[PDB]
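Please read the structure below before turning to the comments.
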Amino acid sequence: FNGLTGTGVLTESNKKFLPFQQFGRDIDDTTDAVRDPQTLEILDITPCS
Amino acid sequence: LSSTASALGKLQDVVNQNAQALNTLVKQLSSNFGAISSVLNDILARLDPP
Ligand SMILES: *[C@@H]1O[C@H](CO)[C@@H](O[C@@H]2O[C@H](CO)[C@@H](O)[C@H](O)[C@H]2NC(C)=O)[C@H](O)[C@H]1NC(C)=O
């Protein structure tokens, strides 16, 4: 997604990104949510099993 | 027990120590360590094998 890369399971989420923020973050600086640059819908990321 | 706090100091101390150790282990993944970048994907896909 737009430069930042990774792997995992994508899911729909209900976060409240500010109108200029791109991707969320966690306590330990591990990417958690993203905003896909085609429909501006927040999207959640889960680690594999 | 009900009103006053800080009686259960020892168990809370144990939990805090474990959490801090784990957090500082995880946090050590963003250090450069003398390489050119912290992340391995870009450095693997941007230069020659040598
Ligand atoms: C980029 O292009 C896409 C597709 O061309 C646009 O997607 C539209 O999204 C809205 C709601 O998100 C839909 O109601 C439209 O039907 C979509 N258009 C099409 C053609 O399917 C999108 O708006 C464009 N702009 C951005 C910033 O993503």
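In chain B, numbers come from Swiss-Prot; the residues present are 938-987, in order.
In case you wondered, yes, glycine gets a Cβ from its N, Cα and C as well.
The note that Swiss-Prot attaches to the natural variant B:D950 to N is: In strain: Delta/B.1.617.2, Mu/B.1.621. Taking the Cβ of B:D950 (variant position) as reference, no residue of its chain lies under 8 Å away while being at least six apart in sequence. Following the DSSP three-state reduction, the secondary structure of B:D950 (variant position) is helix.
Variant annotation in Swiss-Prot: B:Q954 to H, described as In strain: Omicron/BA.1, Omicron/BA.2, Omicron/BA.2.12.1, Omicron/BA.2.75, Omicron/BA.4, Omicron/BA.5, Omicron/BQ.1.1, Omicron/XBB.1.5, Omicron/EG.5.1; the structure shown retains the original residue. Within 10 Å of the Cβ of B:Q954 (variant position) there are 10 other Cβ atoms, across all protein chains.
In Swiss-Prot, a natural variant is listed as B:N969 to K, annotated with the note In strain: Omicron/BA.1, Omicron/BA.2, Omicron/BA.2.12.1, Omicron/BA.2.75, Omicron/BA.4, Omicron/BA.5, Omicron/BQ.1.1, Omicron/XBB.1.5, Omicron/EG.5.1. Under DSSP, B:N969 (variant position) is assigned to coil, being neither helix nor strand in the three-state scheme.
Around B:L981 (variant position), a 10 Å sphere centred on its CB holds 10 further CB atoms from the protein chains shown. Under its natural variant annotations, Swiss-Prot gives B:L981 to F the following note: In strain: Omicron/BA.1.
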Would you mind reading off the Cα separation of B:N969 (variant position) from B:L981 (variant position), to the nearest angstrom?
15
Protein Cβ atoms within 10 Å of B:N969 (variant position), excluding its own
8
Should B:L981 (variant position) be counted as helix, strand, or coil on the basis of DSSP?
helix
